[PDB]
Amino acid sequence: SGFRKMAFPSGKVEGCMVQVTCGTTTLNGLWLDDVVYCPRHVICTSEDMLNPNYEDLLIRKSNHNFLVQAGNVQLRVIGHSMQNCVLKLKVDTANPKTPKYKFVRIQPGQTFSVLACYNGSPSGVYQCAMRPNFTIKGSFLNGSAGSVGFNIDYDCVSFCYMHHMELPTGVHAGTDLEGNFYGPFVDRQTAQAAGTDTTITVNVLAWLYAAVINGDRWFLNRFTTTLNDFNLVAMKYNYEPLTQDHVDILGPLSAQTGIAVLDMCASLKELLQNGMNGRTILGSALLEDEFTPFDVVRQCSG
Amino acid sequence: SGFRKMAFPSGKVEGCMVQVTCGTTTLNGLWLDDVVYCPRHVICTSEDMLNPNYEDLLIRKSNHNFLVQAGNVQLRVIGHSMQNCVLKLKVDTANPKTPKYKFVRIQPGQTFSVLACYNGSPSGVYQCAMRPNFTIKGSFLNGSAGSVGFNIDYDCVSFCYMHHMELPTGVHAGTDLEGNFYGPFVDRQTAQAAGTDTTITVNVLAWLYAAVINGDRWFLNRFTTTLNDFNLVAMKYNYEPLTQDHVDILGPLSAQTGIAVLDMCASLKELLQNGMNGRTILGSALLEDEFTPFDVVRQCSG
Amino acid sequence: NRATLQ
Amino acid sequence: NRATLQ
């Protein structure tokens, strides 16, 4: 038993990380087969970051301007191109550690593991959610761009995120692995703001089920509610609407615990209106929304 | 910026994990050089778990009773022995993925990463603290025994924990890698209880410094306190005494933020006596004590 | 209840 | 303040 923010094992991704240096700017790249993927602002200068013309900056570069180092072995760039907001640096060595992989774009509300890297060297692993406003609340410093977010199913790494930048509020923005930003952000050092966030309701319920599975039951009650009356309370506390499809996804958890989804909703309604009254759930005094129904099943066994 | 419970990259440890099966009992082992380390209760039967005589149970076994599988490759046991509460299974193949490693015993208050495994296959990575009562608040199910906790410095994996069991309260107990339990627990399915826990004060302060580094400042005040008057308040809220050595360890953080340790103590005293008044620190409504001063420096850059 | 060897 | 390309 026990429930923790849990990341996927990172070994398969560690062997893909490299350092990309252009001029005085260094960041990380993702080495799959004979291609290195990295954020395009590696080619930027400190001054050319308010409104860069990446198409111009890239035509003024050549293969020998890009220094790619896998550990201490230098990889020779034999080609370069731009795909939206990331670069594809052809190299003459296919990565022998290339895993079975997919490039997938995830949805707000879904989670992934982040392998934070610096100078091509992994530093740590942690679990993130894609917020409804397409930001992520990560832990990233200068030089972390190029770090990737991922999930692992069977033997396949599904890459879903490459880190690019930090917004003034401290949250982080990035692209999918095809180079298209999550959310209305651009890789320029301009004044940008994410839209107002909301709390992922289906994840909160899933976390409450994880709590029941682990012996926390004080928040249960004998009451029930309708999906309509629940959604009225959700709108008020800045919670996302709950759909019939969310109730179905929560089925398995509802079945294992014997607590009907709409009965669990009556508990959530009650926690929103009255608070926790000094108690905790799975070691938190706040309602946690960065666990998907899938994450709970992955960790909590029958 | 940002601050997250962050684990070490797990690749170096993933390549060491194997499955150990004896009879109908399966768990994980740690394969270093030509030796596999695993908890000794693998040799137990379901019935021989109230008060096993491990010395008898082991004399009734031979090398061929132990089935060791690295992935799908079967490793042949050529020797076996007991070292306290773990077994050392000599095999005829040295692990080619053996990293530079150390066997260290850690102290209450220190943290480590856990690679949770099942049937010799890694499932997830998360960060744990060794509690003052020598338990850990992890996430472990049946079959997780043999999973290891570790830190990584430079290229060296410092193994500090092997998982054995879960206590009735849901917390977990285990051994160091020499087989000696952390705390007054024994690998028997008896009624056991950990002593009353306390909150790791030096870690709470370190986490408050991480908060200041990340822009959270509402809990600061102009006041200061003495180490003596602070420790009186600590004793009351079940906090560990703060020593002059804790103040020195917090020096670097105190220097980077310009907040004197004993001034930060005045903030903690205030949060203990009045609460947070509905506000949060680094996304928590509770005072977090599973970050060491070292963990903060590792993550937060200057 | 009792401890659980895992 | 502005965004920071990292």
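Since chain A takes its numbers from Swiss-Prot, the residues it shows come out as 3264-3565.
Header lists the method as X-ray crystallography, 2.0 Å.
For all residues, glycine too, the Cβ spot is worked out from N, Cα and C.
Summarising the annotation, Swiss-Prot assigns active site, for 3CL-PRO activity to A:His3304 and lists sequence analysis as the type of evidence. Among the natural variants that Swiss-Prot reports, A:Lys3353 to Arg is described with the note: In strain: Beta/B.1.351. According to Swiss-Prot, the natural variant A:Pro3395 to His carries the annotation: In strain: Omicron/BA.1, Omicron/BA.2, Omicron/BA.2.12.1, Omicron/BA.2.75, Omicron/BA.4, Omicron/BA.5, Omicron/BQ.1.1, Omicron/XBB.1.5, Omicron/EG.5.1. Annotation of the natural variant A:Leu3468 to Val in Swiss-Prot: In strain: Zeta/P.2; the original residue is retained in the structure shown.
Listed recorded positions (A:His3304, A:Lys3353, A:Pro3395, A:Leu3468) with a CB under 8 Å from any chain D CB: A:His3304. Each of the recorded positions A:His3304, A:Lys3353 was scored by the number of other CB atoms within 10 Å of its CB, and the largest score is that of A:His3304.
For A:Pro3395 (variant position), the Cβ neighbour count at a 10 Å cut-off comes to 20, with all displayed protein chains included. DSSP assigns A:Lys3353 (variant position) to a strand. When the recorded positions A:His3304, A:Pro3395, A:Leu3468 are compared by Cα distance to A:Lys3353 (variant position), the shortest distance belongs to A:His3304. For A:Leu3468 (variant position), the Cβ neighbour count at a 10 Å cut-off comes to 28, with all displayed protein chains included. Straight-line distance linking the Cα atoms of A:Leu3468 (variant position) and A:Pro3395 (variant position), rounded to a whole number, equals 17 Å.
Under the DSSP three-state reduction, A:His3304 (active site, for 3CL-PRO activity) is assigned to helix. A:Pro3395 (variant position) sits 26 Å from the residue listed as 'active site, for 3CL-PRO activity', taking the Cα positions as reference.
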